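See structure below.
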Amino acid sequence: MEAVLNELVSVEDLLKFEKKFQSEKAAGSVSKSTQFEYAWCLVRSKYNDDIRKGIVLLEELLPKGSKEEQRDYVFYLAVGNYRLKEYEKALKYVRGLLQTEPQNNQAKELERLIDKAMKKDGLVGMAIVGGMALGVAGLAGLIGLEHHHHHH
């Protein structure tokens with residue numbers, strides 16, 4: 001029933017989770033739970049600097065989380081860096097993420113956007129046909145011999 005409304009994050013939802021971070025911190029301590037949900041609210045902020053902080057917030061929690069807890073935080077980091085134009089940074093988090101869970105399709109499709117975007121702002125070979133061009137006659141050849149190591 002989590003219907004995604006057409007809006008980033010109302011200042012109330014962003015500060016709402018910040019309020020908890022304040023009361024908990026006021027006690028002189030902060031539960032990692034708030035630290036995790038506090039970065040999400042920022043990672044989805046309308047300001048970029050808020051993400052630069054939301055990304056660091058999780059980056060410090062990863063070493064503090066186990067391998068499974070990291071698989072979740074790793075997922076948010078690839079999404080936060082993916083939008084900050086940083087395509088390779090998010091590509092390192094999404095690629096290693098598969099090294100752990102290759103059966104993750106949501107992690108695979110994201111890799112396409114990151115890798116596909118880079119080719120977009122790089123202009124591919126415009127019209128393509130099977131590849132950049134043909135080849136010096138070489139259909140199969142995946143079982144026959146190879147270049148004869150011998151001059152003439």
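One is the number of the first residue shown, and numbering goes on along the chain from there.
Heads up, the Cβ atoms here are built off N, Cα and C, so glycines get one too.
According to Swiss-Prot, the protein carries these features:
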| type | residues | note |
| --- | --- | --- |
| MUTAGEN | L14 to P | Approximately 40% of cells display fragmented mitochondria |
| MUTAGEN | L42 to P | Less than 15% of cells display fragmented mitochondria |
| MUTAGEN | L58 to P | Less than 15% of cells display fragmented mitochondria |
| MUTAGEN | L77 to P | Less than 15% of cells display fragmented mitochondria. Shows greatly reduced binding to DNM1L |
| MUTAGEN | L91 to P | Less than 15% of cells display fragmented mitochondria. Shows greatly reduced binding to DNM1L |
| MUTAGEN | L110 to P | Approximately 40% of cells display fragmented mitochondria. No change in binding to DNM1L |
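Here the candidates are the mutagenesis positions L58, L91, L110, and by Cα distance the one nearest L14 (mutagenesis position) turns out to be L58. Summarising the environment of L91 (mutagenesis position), the number of other Cβ atoms within 10 Å of its Cβ, over all protein chains shown, is 19. Cα-Cα distance from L42 (mutagenesis position) to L58 (mutagenesis position): 11 Å (rounded to the nearest whole number). For the mutagenesis positions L77, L91, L110, a Cα-Cα cutoff of 10 angstroms around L58 (mutagenesis position) retains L77. Packing around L110 (mutagenesis position) is summarised by its Cβ count: 21 other Cβ atoms lie within 10 angstroms of its Cβ, all protein chains included.
In sequence order, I55, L58, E59, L62, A90, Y93 constitute the residues six or more apart from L77 (mutagenesis position) in its chain with CB-CB distances below 8 Å. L91 (mutagenesis position) sits 9 Å from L110 (mutagenesis position), taking the C-alpha atoms as the reference points. Of all the mutagenesis positions given, namely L14, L42, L58, the one with the smallest number of surrounding CB atoms inside 10 A is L14.
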